[PDB]
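S.K.: Starting off with a structure, shown below.
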Amino acid sequence: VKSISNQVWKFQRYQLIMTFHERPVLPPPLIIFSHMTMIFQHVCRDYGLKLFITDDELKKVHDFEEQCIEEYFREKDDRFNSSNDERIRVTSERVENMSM
Amino acid sequence: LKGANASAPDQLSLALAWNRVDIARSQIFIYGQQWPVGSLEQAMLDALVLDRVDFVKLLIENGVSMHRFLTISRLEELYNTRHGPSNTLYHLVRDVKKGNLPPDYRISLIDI
Amino acid sequence: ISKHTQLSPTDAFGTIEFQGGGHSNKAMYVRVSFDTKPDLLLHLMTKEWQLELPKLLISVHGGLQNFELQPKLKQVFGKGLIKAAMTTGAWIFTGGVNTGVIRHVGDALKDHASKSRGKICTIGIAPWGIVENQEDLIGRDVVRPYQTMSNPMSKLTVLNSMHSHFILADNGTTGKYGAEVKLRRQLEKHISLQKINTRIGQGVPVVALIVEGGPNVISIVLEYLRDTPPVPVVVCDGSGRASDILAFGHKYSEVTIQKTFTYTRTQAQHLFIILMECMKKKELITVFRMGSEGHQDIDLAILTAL
């Protein structure tokens, strides 16, 4: 229950932040002023959600992501090849072939 | 492969039908095979339809680039294949289109 | 004609992505005239391309025509060369076009990239008239897609992928070689005179590696030996071409009727004079043999030769 609650609270932090990024600045007792402002703007996301970048920064981000994914696959393969189970299996097969 | 006395596209088709990629790697993909123009592209389409991941990888390593292969028509052909593992795409298309779907309907990219 | 070429400024430099095999390898490239000063080339390779000066330089020579190497030799040549160029900050010089020994260097780089980290500063110096697509490269500084698929009927050859940088030398013609040997040798000579970080006074060491070869391989070997700083060379025996001729001439130092190999213009034309001129300086020529002798590692053979 403790671990599940920690994970769910960490998840719902996003909803808290996103619902306080959207609310009017004035608190509810005097929020009627902000509602009247919305009435005037009815007849009339730089940050908080997204982060717009240029084409050069986009290419830099793409190159960084490609480097990260290649490193991830290479590290995973290196971990797999050096496990005890794989070493035992390869040694057994090579010993069988060598004996033959 | 030798006894058929056929061309390299036919040998590749045979090795793809048998689902044997080492046969194609050690016998068909060697020095100076002189594939006809548009033969590796057709082999890539056939391997894509039949769920041949090893042959797709082998063809990609041997020249064909997915940027030139993939067109709108080829993607339309890919979405309307009948050879391969069973899926539930037809039911999804019927549900989204809200019935009124005659047999032999061509699933356009708009429906996808 | 008598070399009547328009001296227009360069119109081809940038980066190319090699669409094709299962890799995404960029390759900065420029086009330069075959008469450029190596000082500018070194400045470009050091500052604009942002490459540190090498602690070692390896020159790879071989036959232009495509050949094949037996197994258990290519796997100990490619891995040895890769280890020598990776454990040491080194620059590799190659022809660049996907023919001959350059294919072997390319697949050696391909096998290493899938198993180890780091990068190798392989540099290709190819004539501009032999690239299969002179177009699709005449763009200015912008990334250009490039296709690795080879058409044997085109009577040209494609650039070898897995090369970090390219120096495309042009002299005006199209479809013939000979526009880069002078530039490559002059750049090697200029970078050999460059000073390494050590304050002893020693310059960058230069070694030559010979696989397969031809009639001109003997000439370039003799040119390496006859330079004012001698450049040690390393040859191989399992190739069967002029490298095997040099290996056989290494044995029985100081048999002239053996010069007939159905290789040149009968017994009337012979390269035995320049072969013996090479063998007169035999302390610089090295050799590599599998199991028969010592130094069963190419990187050990390269490093001990320097």
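We're sticking with Swiss-Prot numbering for chain C, so the shown stretch reads 127-325, 351-405, 420-471, in order.
The backbone N, Cα and C atoms fix where each Cβ goes, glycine too.
According to Swiss-Prot, the record shows the following:
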| type | residues | note |
| --- | --- | --- |
| MUTAGEN | C:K198 to A, P or G | Reduces calmodulin-binding by more than 50% |
| MUTAGEN | C:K200 to A, P or G | Reduces calmodulin-binding by more than 50% |
| MUTAGEN | C:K205 to A, P or G | Reduces calmodulin-binding by more than 50% |
S.K.: Measuring Cα to Cα, tell me the gap between C:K205 (mutagenesis position) and C:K198 (mutagenesis position) in whole angstrom.
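M.R.: One finds 11 Å between the Cα atoms of these residues.
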S.K.: I want to check the contact list for C:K200 (mutagenesis position): same chain, sequence separation of six or more, C-beta distance under 8 angstroms. What comes out?
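M.R.: Set apart from C:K200 (mutagenesis position) by at least 6 residues yet with Cβ under 8 Å, we have C:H230, C:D233, C:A234.
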S.K.: Given a separation of at least six residues and a C-beta threshold under 8 Å, show me what packs close to C:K198 (mutagenesis position) in the same chain.
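M.R.: Non-local contacts for C:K198 (mutagenesis position): C:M455.
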